[PDB]
Every structure is written in structure tokens, then in C-alpha cells.
Amino acid sequence: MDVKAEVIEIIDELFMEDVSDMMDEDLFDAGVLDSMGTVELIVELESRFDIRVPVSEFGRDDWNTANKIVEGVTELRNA
Amino acid sequence: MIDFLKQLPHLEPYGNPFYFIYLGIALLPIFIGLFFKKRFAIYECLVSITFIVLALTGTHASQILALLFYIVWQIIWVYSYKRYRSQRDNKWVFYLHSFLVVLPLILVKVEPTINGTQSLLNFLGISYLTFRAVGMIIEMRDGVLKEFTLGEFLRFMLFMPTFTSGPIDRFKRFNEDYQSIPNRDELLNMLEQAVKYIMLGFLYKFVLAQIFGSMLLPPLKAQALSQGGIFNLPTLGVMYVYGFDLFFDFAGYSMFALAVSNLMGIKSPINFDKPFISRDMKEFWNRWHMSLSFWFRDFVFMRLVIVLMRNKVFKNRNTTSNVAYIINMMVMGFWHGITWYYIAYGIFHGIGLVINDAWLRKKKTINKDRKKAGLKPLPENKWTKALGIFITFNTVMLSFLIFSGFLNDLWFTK
């Protein structure tokens, strides 16, 4: 599957909320992902996408929206 | 040759207001320089090394060699890993390299346990420099770092304002900041900032911490020891007096460091943001010794949590967090030293943060149990806030009583 459509599946797989067409939502503002929720998503992103994504550099500005996680998955998949 | 260094002149880093006349004169070329987008590479290196050497030339002036050992030792292992991480990448190679980088600092901390003396590898900044060094080992491991000169690396790892005990930095941001000199108005904006920080630091360190530290604390200690027992009212005395002294002495120092840093072009990370008005134990650590706290967040805490989820070692969401808090703060305790009271102060904020975390979630469970019962949500107003602030502040102050190791003299004169 595509690298945008597959992330759409998992988001409501262990949180239960849809952000497909309105996706530029800040999910820290939306109340979908908590302080310990990110790690839970990132670990299933580590498992299903097979991609290792770093945490020392992770900032609040970086990977906050469902678009800036989809566009960050393609960047850390090849280069 | 050890004898030569004890012969050598010695300047206490921000020890008196007289210190700034030197460092001012000294920094002056560098700062004017930045206005014309120029740095004086050799001169900066000179002025850095002199004020670093002056800081390390006490009665234990021998420690300067301990520093040079440390530099060679770091270059060896920082580059060992750089060279390795280019081609292949392994869990255990990274682990080994991390351990080696921290090892001198581990020996320094463990030496009074085994012996009763300081390690020979011990110099002043060691505790704060190690963070900068491991920083890169961790950052290369994550693939967020690839390129750096020995110049760039040494510049960052042995930066002079933040050397002694200064604000902790990360390579990527420091190097980016040094890489582009800030433009004219932004630059003398930093001068305003610096002269503000110096003045506040003067008050914080030389005045306020003088009153708490050298004026009120030593007789209150003598009183508390005289009255004896597990506690007394003079011990509650020393709890607050020290607590403020610990704050002002350090926060003032931090401002000094920040100001001097600003005069060298770069803006180092901030260490305090009115930490006492915090309602939360979580909020306290977003306000107290921030550079250390933020480091430990992203390097010790976040990284241990990632392990406990990759492996899924613990059963539910909350217990992984609670193990992480306890271990994470405990390491920080060890970072101050292997004495009972440091590890105690460690585990204190450990159990502290777990309590705090569980209460926040219990507040939602009591608000779910009322809003679905017929009542209005449990009250939150000005006096509820104030109560939090009051509870936090005293917990914090108590931890500082533990951290002082005054309890060691009060309980075990023996």
C-alpha cells in the first residue's frame, strides 16, 4: 500500500479516531495522542513499516500533524 | 610539572565582579568581530584555553592534565565510533562506545565509594562535559550526525562559558549557532540580554545567595545539629535557607554563563524559568536545571521508554512510564554522586513523578465519576492552584534538604 493510506489505517487501530480528509490536525491539540501515546504509535510504526525513527531529536514542532508524520515516513524510508 | 600548575595563576569562574573586567577586555575583540561577520579562530581558542586553565589551577591544579587525558580519551572514542558508524552499525558497539565515553566520569563518581578520595581522572567540568561527548555518540547512532571537524567537536565539547558547570548543550544546535554569526541588530540585542543577565547574576549570586548561603545557613545548621533528633524546627529552617541558596547560587551562575556565551556569539540553552511557582512536579522539571532536565528527558528517559516498548517488557501503558521515571531520576542521582542522599534525592523525584502522574489520571477518573453521576466537576480555581504550588514547593524544598546531605550530619555523626 501507499505511504499515506497505510498510516490512515493504524491511527484508529489502537486509538480509535479518523483523520483522513481533515488530516492537518495537530493531534497533540486534538487529544488523540498523549505524552505516552506517541511511543505507542511509533513502536507500531517501527513494527509494520519496518522503519527505525529516532527520539533524541524529536521535537514538538517536527512530527505533530498526521501530514508531517506521513511526509516524515517517506523521507526516512530511502534517504 | 604538577608543581608548575600550582605555581600558575588561578581565577575563580565568575568568583568576583573583578573577573568580568578581565573576561570583558578578553571577549571584546571577539564581540566587535561578530559585527563584521568574523570570528578570530586562533584567538578564541587562546582566550578559551586561558580562562579554562585559570578555572582549573587551584590547589588541585594537577586536574588540568586530567583534562588533557580526557580530551585525548574523548577524541579516541568519539572518532572510533564516527569511523565505525560510517560503514556498519550495531547495538553493542554503540553501547561499548557510550560506556567508554562515560567511563572517566564513572570512575570519578565511583572513586570516593571504593577509596574515600577523588579519582585522578577528575577535573572540574568533567560532569557536564561528558554529556556533550556522549551527546555525539548518541547522535551518530541515530544517524542525525554525520559530519564534523575535530575543530567543530572540540569547540563544542570544551566551550568556555558553559565549561565549569554551565548550561548543557547538544552538538547539532551549538554548531548551527556558531556556523552563522547573528546579524547586527540581533547581535547587540544579545548585548542587552548579556548586561541584563550579568546584573541579575550579581544580585542572585553576590547578594541574595550571600544572605541565604554564607549568612543564615551556617548558624541554622549549628542550631539544628545542637537540638538533634530525626528533625527539628531549625532543620525545617535549613531546608528553606539552603533551598533558596542552591537556587540563587546556581541560577545566577547560569545567567553569567549565558551572558558570557552571548558575548561569544552563541546563545546557550537556559537553565531556569521561575521554578518555584510550578503547580506540578512535572512542571518543576520543566523549570528547574532545565538544560540537565531536558537532556535527561530526550537521552535517558525517552530512550529507556523506547526500549520498554520495542521489547514490550511491561504489561500496561502506565507501569512502563513509572519504571522509566524511577530509573531515569535515579541515574540523575548517581550523576551527582554515589552517596546515599544523592540516590535518595534521585528516587525521591522518581516516586514523586509517579505519584504526580497517577494523581493527574485519578483527577480525570473522579471527574468522570461525577459528571456521569449528576454533580459538577471537582473545583479548580485560585486556591486549588495555590495549594498545588504550595505542595510542589515543599516537596521540592524537602528534596533539597535530602540533596544537601545535611541529613548525613544530623542523623549520622555516630
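Cβ from N, Cα, C; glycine included.
Per Swiss-Prot, active site is recorded for B:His336. If you take the C-beta of B:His336 (active site) and look for same-chain residues 6 or more apart in sequence within under 8 angstroms, you find B:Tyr342, B:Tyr345, B:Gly346, B:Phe403.
Under the three-state DSSP scheme, B:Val305 (mutagenesis position) falls in the helix class. Cβ neighbour count for B:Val305 (mutagenesis position) (all protein chains, 10 Å cutoff from its Cβ): 22. What Swiss-Prot says about the mutagenesis result for B:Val305 to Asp is this: Reduced binding to DltC.
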